[PDB]
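Student: Quick one: the structure is below, questions incoming.
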Amino acid sequence: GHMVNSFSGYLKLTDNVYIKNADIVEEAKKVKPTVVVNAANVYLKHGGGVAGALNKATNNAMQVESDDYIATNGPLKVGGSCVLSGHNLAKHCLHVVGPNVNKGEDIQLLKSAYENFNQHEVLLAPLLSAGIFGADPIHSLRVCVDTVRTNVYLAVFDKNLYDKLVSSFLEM
């Protein structure tokens, strides 16, 4: 009766990368993923964007657990990750820190960030360093496709952005 990692309605971009116009929180509730990726900062302060939406869906349990991890281990490295509980959304949450290009952090660390995905067979994920961190989403998708070899299901909330990413990609 096994309905874990039940992804549907994704467009297959490569052997291992899939994309969908969806809210990652709503996807997590339907799919019951082994791993959901959070686009974190080094402090695991889940204030806005994807981090805030995931944290809100856990009724702040993610922030309480994150605060405990940071009190114990201190801040993450840019390009680094930790595995914590997925709470009510997923078995695990992979918190991954992409570079903040708005603060002149090295865009090369986006490749380090996506390398963390390769330690997990299957992930539900957003694009890293897009939104507040100021990277071009097209660039972020390209680095993802070139770096990740495991099965990644990308949820893109905005329809116009989804359409731009897909047409850009399929051009080649």
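Count begins at 1; order follows the chain as displayed.
The way this entry was determined, per its header, is X-ray crystallography, 2.2 Å.
Just so it is clear, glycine is given a Cβ too, placed from its N, Cα and C backbone atoms.
The natural variant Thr34 to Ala (Swiss-Prot position 1055) is recorded by Swiss-Prot, whose note states: In strain: Mu/B.1.621. Quoted from Swiss-Prot for the published natural variant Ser167 to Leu (Swiss-Prot position 1188): In strain: Gamma/P.1.
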Student: For the C-alpha pair, I'd like the distance in angstrom between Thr34 (variant position) and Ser167 (variant position), rounded off.
Tutor: 30
Student: Which entry in the list of variant positions, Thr34, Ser167, has its Cβ near the fewest other Cβ atoms, using 10 Å as the limit?
Tutor: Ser167
Student: DSSP on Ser167 (variant position), three-state: which is it?
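Tutor: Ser167 (variant position) sits in a helix per DSSP.
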Student: I want to verify one value. Collapsing DSSP to three states, which class is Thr34 (variant position)?
Tutor: coil
